[PDB]
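Everything on this sheet refers to the single structure shown next.
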Amino acid sequence: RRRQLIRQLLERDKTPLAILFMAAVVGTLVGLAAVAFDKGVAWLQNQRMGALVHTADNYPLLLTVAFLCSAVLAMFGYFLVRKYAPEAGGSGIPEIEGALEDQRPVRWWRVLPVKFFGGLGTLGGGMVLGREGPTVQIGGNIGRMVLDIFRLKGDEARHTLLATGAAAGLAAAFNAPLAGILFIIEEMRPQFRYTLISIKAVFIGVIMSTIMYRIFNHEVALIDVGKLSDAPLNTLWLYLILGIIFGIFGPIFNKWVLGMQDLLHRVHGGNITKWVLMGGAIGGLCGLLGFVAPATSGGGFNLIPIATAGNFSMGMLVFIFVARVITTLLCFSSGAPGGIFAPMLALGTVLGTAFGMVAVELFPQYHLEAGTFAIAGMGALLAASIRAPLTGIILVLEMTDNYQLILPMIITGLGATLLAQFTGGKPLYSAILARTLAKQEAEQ
Amino acid sequence: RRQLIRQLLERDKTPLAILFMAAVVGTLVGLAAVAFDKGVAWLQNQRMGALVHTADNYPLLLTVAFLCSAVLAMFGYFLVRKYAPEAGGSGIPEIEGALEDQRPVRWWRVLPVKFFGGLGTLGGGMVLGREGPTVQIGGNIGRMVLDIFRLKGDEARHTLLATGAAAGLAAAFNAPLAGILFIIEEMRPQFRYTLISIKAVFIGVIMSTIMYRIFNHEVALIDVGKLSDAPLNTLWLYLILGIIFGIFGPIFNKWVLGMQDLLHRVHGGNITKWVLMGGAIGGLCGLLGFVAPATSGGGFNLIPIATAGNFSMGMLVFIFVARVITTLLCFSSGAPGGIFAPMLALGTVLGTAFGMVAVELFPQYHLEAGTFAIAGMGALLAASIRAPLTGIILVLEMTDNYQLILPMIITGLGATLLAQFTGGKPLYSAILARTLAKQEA
């Protein structure tokens, strides 16, 4: 096999020009799609806000049209999924992950409109869900779409273009190109066997997607924390302790989101009507909370810079955390179209800040800024629950631009994954696919 | 399917033994890489002090410059040619082959040979980098503790070997991310599945990086400072630059390969002619390291200078050409030392050049040439070594100008694309192919 390796080495990295070009197309489409989705979610959230100002006097009435506006939008989302594409419920990343194992179908003709407009309802209603979920699944299906349209034959194309789609999808959701590619090569790709996924091609899609996003969202960052303070070497041991904290909470939050899927299933039993209604109730709750305590609802991107800057009180952080643990499970486990990826950034930033506050008072000699522990913990729930530390770390780096905290970020992230493993926890995205795959056999 | 379901449920459960051992591999590789760096610096400083002793008689001072490096070079080539021929060159191809279980990891020989051999070449001021030594050593160290603790299994032999190479690159650049990325983009077995625990590679990279921070804190290898942003209508220039690197990439690849052939004839494989040739090349660097220091050495010193646009266009042309020559002469000769880092200086210079032209051609873009330098900095890596993701993340970790990530990514990808389309190959895999085929023929 030495003679084969010599053949293989000399023929390394020669991605078929057809695949490379189609990667540029997939990315461009996924980009525009992810942009349009983002524009749509924003608009609906703005319309709801204008409505509350049509009734800004009568508080109980205003408390109602907040609920209703989100309730209806949620119902419309749950319905689009339960009727035309049951696979577009939940994150969508587990499904695209199953597609890469050739174990789950890629019904783009159905999911593309269902996920887009379905998430548009849930997200636009102000439910605690993320854009990645939709954009990654949409992105994958878009990648699959142009594979079928142009009829590109071969395993490489079906795996690549599907991957570049998912990557261009995560990238455009966060303006994080590197994090997109890294998500594919750390988490998304087939984890237990060799694959023919051209990284160079995945790149091209990610580029075009990112470029598209920059064309429509330039000069405003999703998260602006600003340059924080450095982290001394004698400070590092604190970030490991934080990781160990995320490390034991990770699997717990995992059991919850899974178990809550079970618990909420009984509420509707699988029936499209009880489910849509339950969705509207959950959706309406967020729209309500999105006015009476907006930090307990929504994507959470807004409270991240606030928490990092240390403008929240310890009690408020505890409130925001617990209240968001609740509104996250209720929104994701219900089966609503939307990722859990981004709301886990807000959950980490808060929990991290909390640690940072205690750390500040306990060691004035370290001259601590609690915001460093916020950034350290930001991609730590990802590290602990999703078990993709490298992606989370690079993501947070791409969003917060505080590279001088890379050691705290890596240490906390790795401490998370280690204790996540050692405490009998599993990658949330693969634990979902397993549940989905095994049910596909269970009912046989 | 039922297999996958079984596999999913058991995903990411790296054996605790491997995890713990990865932490020691990184710790050792870290300290080792640090000690190597401290050694190289020391020797360069001694040579400098010697030049001060005779800082009057210019021809004499031109001589003791040559001789000090000549001897140090000779000592380096000798240690390799005698006790470990595998420790010549980068060493990254060798560890790559080690991961394919197609080359042996003679740590008992390579560790002292590479360390002290590289200490000679690097400390002599030869245009070579620390990665080569550190990465190769790193892997052996990983292999060393595998043997010592007798960790059985394919996973362990592949993991600990990888975390070692990773910890090696990381501690050579203070770039933890780029280290892990190097293993998962370039180093690891490229054509089949492997049992390399990423989480374990991380732990080694951490501890290694931590060790480096413990001894080299508060001073960056490259400090450019925060540059200006890059407007969207400016992006097309970064593609053009990547296309330039994309066609020069393979050419520089033929040269490094071809010069290995050409320099072989000079010594025929004979240890004496070789060591003497090495001393001549090494002596040249020590000479050049005084008459035009930019034409010799690692090149890390001229990167910030070039990026801030303190060089003239002609000086850049000079530095480039003169460094293309001194890079080939140093790496192709078989001297222990990577070509990785001197490609950074080659990229930074070529980029700035492009940046200078771009500035005067389009005053409306309000350009700063230093942006194209950073864009081009990991572009030769992108073009010749064909590991763009690692190169881009490396430069990012070294220059901290994330607001140029699109230029950096576009230029890097424009490099790798044209590098492919112009019939070039991954230098590190083109070398392993050479070696592996010379073996079965």
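Just so it is clear, chain B uses Swiss-Prot numbers, and the residues here are 18-458, in order.
Even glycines carry a Cβ here, placed using N, Cα and C.
Sequence-distant contacts of B:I356 (chloride binding site), defined as residues of its own chain at least six apart whose C-beta falls under 8 angstroms from its C-beta, comprise B:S107, B:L145, B:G146, B:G149, B:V273, B:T344, B:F348, B:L444. Summarising the annotation, Swiss-Prot assigns chloride binding site to B:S107, B:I356, B:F357, B:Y445.
Its own atom aside, the Cβ of B:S107 (mutagenesis position) has 25 Cβ atoms within 10 angstroms in the protein chains shown. Listed in Swiss-Prot is the mutagenesis experiment B:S107 to A, annotated as follows: Uncouples chloride transport from proton transport.
Look at B:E148 (mutagenesis position): DSSP puts it in a helix. Quoted from Swiss-Prot, the note on the mutagenesis of B:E148 to A or Q is: Abolishes proton transport, but permits the transit of chloride ions. Abolishes gating, permitting continuous rapid transit of chloride ions; when associated with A-445.
For the published mutagenesis B:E203 to D or H, Swiss-Prot gives the following note: No effect on proton and chloride transport. The 10 Å shell around the Cβ of B:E203 (mutagenesis position) contains 24 further Cβ atoms across the protein chains shown.
DSSP gives B:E203 (mutagenesis position) a helix state. For the published mutagenesis B:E203 to A, G, Q, S or T, Swiss-Prot gives the following note: Abolishes proton transport, and reduces chloride transport.
Under its mutagenesis entries, Swiss-Prot includes B:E203 to C, I, L or V with the note: Abolishes proton and chloride transport.
For the mutagenesis of B:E203 to K or R, Swiss-Prot gives this note: Decreased proton and chloride transport. The structure shown keeps the original residue.
Here Swiss-Prot notes a mutagenesis experiment, B:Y445 to F or W, with the remark: No effect. Around B:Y445 (mutagenesis position), the same-chain residues at least 6 positions away in sequence with a Cβ under 8 Å from its Cβ are B:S107, B:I109, B:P110, B:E113, B:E203, B:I402.
In the three-state DSSP reading, B:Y445 (mutagenesis position) counts as helix. The annotation that Swiss-Prot gives for the mutagenesis experiment B:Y445 to L reads: Alters stoichiometry of proton/chloride exchange.
Here the residue is the original one, while Swiss-Prot reports the published mutagenesis B:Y445 to A with the comment Abolishes gating, permitting continuous rapid transit of chloride ions; when associated with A-148.
The Cβ of B:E148 has fewer other Cβ atoms within 10 Å than any other of the recorded positions B:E148, B:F357. With respect to their backbone Cα atoms, B:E148 (mutagenesis position) and B:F357 (chloride binding site) stand 7 Å from each other. DSSP assigns B:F357 (chloride binding site) to coil, not to a helix or a strand.
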